[PDB]
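Contents: one structure, followed by commentary.
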Amino acid sequence: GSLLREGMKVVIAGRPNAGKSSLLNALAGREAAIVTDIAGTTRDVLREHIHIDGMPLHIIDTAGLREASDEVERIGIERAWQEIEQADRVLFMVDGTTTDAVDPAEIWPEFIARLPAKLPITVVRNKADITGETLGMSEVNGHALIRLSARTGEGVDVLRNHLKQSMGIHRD
């Protein structure tokens, strides 16, 4: 390019099996939608591919932990030095108006951070019920609430446009 790059560390969560992978897929411009089994959460905790619209030849690694960052600076062929930022856009994924016990056991250890969350929105049947659990949304002041779905790309681009804007600074 012309001395003009950018990027950041993005994490994808929202309970195990609740439109996580299916989402990422739609994320990666790639078509061939491939999905595997956790087969054990990678140390680099980077199982959400490396989204990079800029250049093709670009390896990224999103840790978000001590041992993670350490493992990051090794898997991607790199000396065990220091050089890695923290998450920025921690978007959550919920399934309709479903409230599980694992729902909180994952979103709790997040509110207490220095970054936006951005919770999704539900649009399931029954009108007089959605709105109810649309504002409160458990708790916390979600950066922005945008509805979307897995199959149909209801609000994927909207979530994407709110990703490229986030990531900034950092030249490879």
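Here, residue 1 is simply the first one shown, and the rest follow in order.
Heads up, header says this was done by solution NMR.
The backbone N, Cα and C atoms fix where each Cβ goes, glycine too.
For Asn17, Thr36, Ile38, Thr41, the entry in Swiss-Prot reads K(+) binding site. Per Swiss-Prot, GTP binding site is recorded for 17-22, 36-42, 61-64, 126-129, 149-151. According to Swiss-Prot, the Mg(2+) binding site annotation covers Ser21, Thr42. Under the heading domain 'TrmE-type G', Swiss-Prot lists 7-168. Record note (Swiss-Prot) on the mutagenesis of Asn17 to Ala (Swiss-Prot position 226): 100-fold decrease in GTPase activity. 5-fold decrease of affinity for GTP. Recorded in Swiss-Prot as a mutagenesis result, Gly19 to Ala (Swiss-Prot position 228) carries the remark: Loss of GTP binding and hydrolase activity. Completely impairs tRNA modifying function. One mutagenesis experiment catalogued in Swiss-Prot, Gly40 to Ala (Swiss-Prot position 249), is accompanied by this note: 22-fold decrease in GTPase activity and 7-fold increase of affinity. Quoted from Swiss-Prot, the note on mutagenesis experiment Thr41 to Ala (Swiss-Prot position 250) is: 4-fold decrease in GTPase activity and 1.5-fold increase of affinity. Looking at Swiss-Prot, the entry for mutagenesis of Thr42 to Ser (Swiss-Prot position 251) says: 4-fold decrease in GTPase activity and 1.2-fold decrease of affinity. Annotation of the published mutagenesis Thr42 to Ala (Swiss-Prot position 251) in Swiss-Prot: 92-fold decrease in GTPase activity and 59-fold increase of affinity; the original residue is retained in the structure shown. Experimental mutagenesis is annotated in Swiss-Prot for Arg43 to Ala (Swiss-Prot position 252), with the remark: 7-fold decrease in GTPase activity and 6-fold increase of affinity. Here the residue is the original one, but Swiss-Prot notes a mutagenesis experiment at this spot, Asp44 to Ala (Swiss-Prot position 253): 9-fold decrease in GTPase activity and 13-fold increase of affinity. As a published mutagenesis entry, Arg47 to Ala (Swiss-Prot position 256) appears in Swiss-Prot alongside the note: 2-fold decrease in GTPase activity and almost no change in affinity. Quoted from Swiss-Prot, the note on mutagenesis experiment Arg66 to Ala (Swiss-Prot position 275) is: 6-fold decrease in GTPase activity and 1.9-fold increase of affinity. The note that Swiss-Prot attaches to the published mutagenesis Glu73 to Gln (Swiss-Prot position 282) is: 370-fold decrease in GTPase activity. For the published mutagenesis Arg79 to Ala (Swiss-Prot position 288), Swiss-Prot gives the following note: 1.7-fold decrease in GTPase activity and 1.5-fold increase of affinity. Quoted from Swiss-Prot, the note on mutagenesis experiment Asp129 to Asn (Swiss-Prot position 338) is: Strong decrease in GTP binding. Does not affect hydrolase activity, but has 10-fold higher affinity for XTP than for GTP. Partially impairs tRNA modifying function.
Ranking the mutagenesis positions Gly19, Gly40 by how many other Cβ atoms lie within 10 angstroms of each Cβ puts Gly40 at the bottom. The K(+) site is defined by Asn17, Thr36, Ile38, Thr41, and by the 8 Å test on Cβ atoms against their centroid, the other residues of the chain that qualify are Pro16, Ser21, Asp37, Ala39, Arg47. Under the DSSP three-state reduction, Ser21 (Mg(2+) binding site) is assigned to helix. Annotation: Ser21 carries the greatest number of neighbouring Cβ atoms among the recorded positions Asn17, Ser21, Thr42 [cut-off 10 Å, Cβ to Cβ].
Reported as a whole number, the C-alpha separation between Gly40 (mutagenesis position) and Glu73 (mutagenesis position) equals 20 Å.
In this structure, the CA atom of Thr36 (K(+) binding site) is 9 Å away from the CA atom of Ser21 (Mg(2+) binding site). Around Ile38 (K(+) binding site), the C-beta neighbours below 8 angstroms that are at least 6 residues distant in the chain are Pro16, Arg47.
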